[PDB]
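Some notes on the structure that comes next.
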Amino acid sequence: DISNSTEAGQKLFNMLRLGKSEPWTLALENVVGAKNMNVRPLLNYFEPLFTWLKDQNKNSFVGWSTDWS
Amino acid sequence: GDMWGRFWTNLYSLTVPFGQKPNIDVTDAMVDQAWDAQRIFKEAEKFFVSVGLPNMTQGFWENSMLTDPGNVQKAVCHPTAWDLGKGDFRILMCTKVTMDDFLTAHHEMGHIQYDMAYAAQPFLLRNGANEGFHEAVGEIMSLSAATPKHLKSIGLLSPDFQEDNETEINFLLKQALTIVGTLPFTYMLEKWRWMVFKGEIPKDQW
Amino acid sequence: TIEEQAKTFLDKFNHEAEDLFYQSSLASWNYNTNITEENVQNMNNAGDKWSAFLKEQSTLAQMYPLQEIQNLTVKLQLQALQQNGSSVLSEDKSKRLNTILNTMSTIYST
Ligand SMILES: *[C@@H]1O[C@H](CO)[C@@H](O[C@@H]2O[C@H](CO)[C@@H](O)[C@H](O)[C@H]2NC(C)=O)[C@H](O)[C@H]1NC(C)=O
Ligand SMILES: *[C@@H]1O[C@H](CO)[C@@H](O[C@@H]2O[C@H](CO)[C@@H](O)[C@H](O)[C@H]2NC(C)=O)[C@H](O)[C@H]1NC(C)=O
Ligand SMILES: *[C@@H]1O[C@H](CO)[C@@H](O[C@@H]2O[C@H](CO)[C@@H](O)[C@H](O)[C@H]2NC(C)=O)[C@H](O)[C@H]1NC(C)=O
Ligand SMILES: *[C@@H]1O[C@H](CO)[C@@H](O[C@@H]2O[C@H](CO)[C@@H](O)[C@H](O)[C@H]2NC(C)=O)[C@H](O)[C@H]1NC(C)=O
Ligand SMILES: *[C@@H]1O[C@H](CO)[C@@H](O[C@@H]2O[C@H](CO)[C@@H](O)[C@H](O)[C@H]2NC(C)=O)[C@H](O)[C@H]1NC(C)=O
Ligand SMILES: *[C@@H]1O[C@H](CO)[C@@H](O)[C@H](O)[C@H]1NC(C)=O
Ligand SMILES: [Zn+2]
């Protein structure tokens, strides 16, 4: 929760007040530090669920066969 | 869940991990404190000003539709923000004192706080850095106001309230049904269209 | 001075763009907040009045060629008008297209 944290407002207010005046990769970098959409942070979000799921699917067949109908 | 399979949200009632532990809702602690559709849009503004972004503007409080008229005067109640230009902004939404509207308040003030920031650019340079940037700020605004560490501070969610590691799974799975469940669908649907538009799929194998 | 030209042009475009845009947005605001048929036609008036301004200004901006400008913040606006859009089609085709688009949406809606 980013509330009450002013240094998290700067990192955001620097990307906002550009509109479209800059390439979107330069805008991204002003917040994240990279130049491309990354799928790593989406996987840190669902970590405590991924663990639990890997534990719940012990006795099942993770995957699917594309011929049953 | 739904007609096409875009979102798997409606499968929640069949897959809730722990059906007994109920979710976190404050729709009721709100009515007990007389929370009208102005206490909400003040809590949102306070949230934003707390971060560092600026206040709202007078013209925002005057000419907005922060509650449905309901009389002979009708409207269209789909929530949204407006950037009419020249330096006035306004929100149009018929808000019911609820929780899902306590989130949409932050979602929309997100757009408004985006627009107020780049209103010093030439008229054609007023938009998100690309198409996916605009609604991706509203989300992180509403994503960080539904957390008990924040509800437990603004006044709702009575203080001696421990969250247990089973409500957290109850919550993350409700998210994954809406976020992750829709990624393969989106990707597959745009792959199909990209391939159809370049003749890579003959017109008899669509 | 091609660049200077492209500049002065934008300076002149901005004002009118802004004012017409206001008058066009206020109309749809009043329409959506106050649903009244006495508003629909006013909204359409201001709206297509604005939309025409765009066609005019765009075709007026095909003069300035892109690849001379290096002040990328004007190379960026010019790119946003010069888009020929769907007007590049013929006329029979271009009004067949709109018919197709309007039919496909009505079927879904009703
Ligand atoms: C943000 O910080 C302010 C001040 O540091 C917090 O306001 C305090 O909240 C506690 C508990 O709600 C009260 O006991 C204090 O009296 C409050 N002080 C003031 C000056 O209001 C606020 O709760 C914080 N917000 C979050 C979400 O943590
Ligand atoms: C929540 O945390 C508790 C404890 O931190 C977990 O309970 C223990 O889990 C271990 C792991 O298998 C068991 O061996 C113990 O018997 C459990 N203790 C009790 C008292 O039952 C619990 O599994 C966690 N829940 C989730 C959903 O992760
Ligand atoms: C909703 O729109 C109607 C007209 O579409 C407005 O009616 C006008 O009301 C003013 C006084 O308030 C009169 O002077 C006008 O003659 C009325 N116009 C018509 C066509 O009758 C009505 O006021 C609007 N409602 C709100 C809340 O602004
Ligand atoms: C591109 O041209 C614009 C002019 O339209 C330049 O912006 C001006 O910069 C000066 C000096 O900073 C300011 O005094 C003016 O107010 C600016 N114009 C406007 C309309 O505000 C811009 O600097 C040029 N690009 C570069 C890289 O210099
Ligand atoms: C936009 O469309 C026009 C056609 O109306 C393209 O062709 C140019 O049209 C102008 C007249 O407005 C002529 O003066 C030019 O000579 C035409 N181009 C050439 C190469 O002869 C125009 O090129 C299109 N521009 C873009 C950016 O799509
Ligand atoms: C925001 O508005 C409030 C009005 O209640 C005012 O007291 C406060 O000073 C404003 N914030 C800033 C940073 O000026
Ligand atoms: Zn939004």
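Chain B is numbered as in Swiss-Prot; shown residues: 268-473, in order.
According to its header, this structure was worked out by electron microscopy, 3.2 Å.
Yeah, the Cβs are placed from backbone N, Cα and C, and that goes for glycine too.
Listed features, source Swiss-Prot:
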- B:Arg273 to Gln: Complete loss of enzyme activity. Does not affect amino acid transport activity of SLC6A19 (MUTAGEN)
- B:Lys309 to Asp: No effect on interaction with SARS-CoV spike glycoprotein (MUTAGEN)
- B:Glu312 to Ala: No effect on interaction with SARS-CoV spike glycoprotein (MUTAGEN)
- B:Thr324 to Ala: No effect on interaction with SARS-CoV spike glycoprotein (MUTAGEN)
- B:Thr324 to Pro: Increases slightly the interaction with RBD domain of SARS-CoV-2 spike protein (MUTAGEN)
- B:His345 to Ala: Complete loss of enzyme activity (MUTAGEN)
- B:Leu351 to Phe: Increases slightly the interaction with RBD domain of SARS-CoV-2 spike protein (MUTAGEN)
- B:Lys353 to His, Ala or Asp: Abolishes interaction with SARS-CoV spike glycoprotein (MUTAGEN)
- B:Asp355 to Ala: Strongly inhibits interaction with SARS-CoV spike glycoprotein (MUTAGEN)
- B:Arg357 to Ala: Strongly inhibits interaction with SARS-CoV spike glycoprotein (MUTAGEN)
- B:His374, B:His378, B:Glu402: Zn(2+) binding site (BINDING)
- B:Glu375: active site, proton acceptor (ACT_SITE)
- B:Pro389 to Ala: Slightly inhibits interaction with SARS-CoV spike glycoprotein (MUTAGEN)
- B:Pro389 to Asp: Increases very slightly the interaction with RBD domain of SARS-CoV-2 spike protein (MUTAGEN)
- B:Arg393 to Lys: Increases very slightly the interaction with RBD domain of SARS-CoV-2 spike protein (MUTAGEN)
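Location within the structure of each feature annotated in Swiss-Prot.
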{"residue": "B:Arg273", "record": "mutagenesis position", "contacts (Cβ under 8 Å, 6+ apart)": "B:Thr449, B:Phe452"}
{"residue": "B:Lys309", "record": "mutagenesis position", "contacts (Cβ under 8 Å, 6+ apart)": "none"}
{"residue": "B:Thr324", "record": "mutagenesis position", "contacts (Cβ under 8 Å, 6+ apart)": "B:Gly354, B:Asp355, B:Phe356, B:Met383"}
{"residue": "B:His345", "record": "mutagenesis position", "contacts (Cβ under 8 Å, 6+ apart)": "B:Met360"}
{"residue": "B:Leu351", "record": "mutagenesis position", "contacts (Cβ under 8 Å, 6+ apart)": "B:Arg357"}
{"residue": "B:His374", "record": "Zn(2+) binding site", "contacts (Cβ under 8 Å, 6+ apart)": "B:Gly405, B:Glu406, B:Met408, B:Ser409"}
{"residue": "B:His378", "record": "Zn(2+) binding site", "contacts (Cβ under 8 Å, 6+ apart)": "B:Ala348, B:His401, B:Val404, B:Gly405"}
{"residue": "B:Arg393", "record": "mutagenesis position", "contacts (Cβ under 8 Å, 6+ apart)": "B:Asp350, B:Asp382, B:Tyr385, B:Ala386"}
{"residue": "B:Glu402", "record": "Zn(2+) binding site", "contacts (Cβ under 8 Å, 6+ apart)": "none"}
Subject >> Residue from B:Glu312, B:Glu375, B:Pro389 whose C-alpha is spatially nearest that of B:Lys353 (mutagenesis position), among the recorded positions >> reply: B:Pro389
Original post:
mutagenesis positions B:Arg273, B:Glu312, B:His345, B:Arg393: which sit with Cβ under 8 Å of a chain A Cβ?
Top reply: B:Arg393
Subject >> mutagenesis positions among B:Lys309, B:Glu312, B:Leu351 whose Cβ lies under 8 Å from any chain C Cβ >> reply: B:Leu351
Original post:
So which of the mutagenesis positions is most packed in, judged by how many other Cβ atoms lie within 10 Å of its Cβ, out of B:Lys353, B:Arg357?
Top reply: B:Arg357
**OP:** Under 6 Å from ligand 7 by C-beta, which of these recorded positions make it: B:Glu312, B:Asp355, B:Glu402? Sequence order, please.
**Re:** B:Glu402
Subject >> C-alpha spacing of B:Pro389 (mutagenesis position) relative to B:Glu312 (mutagenesis position), in angstrom >> reply: 27
**OP:** Would you count the other C-beta atoms found within 10 angstroms of the C-beta of B:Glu312 (mutagenesis position) for me?
**Re:** 21
**OP:** Would you mind checking how many other C-beta atoms are within 10 angstroms of the C-beta on B:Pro389 (mutagenesis position)?
**Re:** 19
Original post:
If you skip the near sequence neighbours and keep only those at least six away, which residues in the chain come within under 8 angstroms of B:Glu375 (active site, proton acceptor), Cβ to Cβ?
Top reply: B:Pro346, B:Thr347, B:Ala348, B:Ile358, B:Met360, B:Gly405
Original post:
Helix, strand or coil at B:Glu312 (mutagenesis position), per DSSP?
Top reply: helix
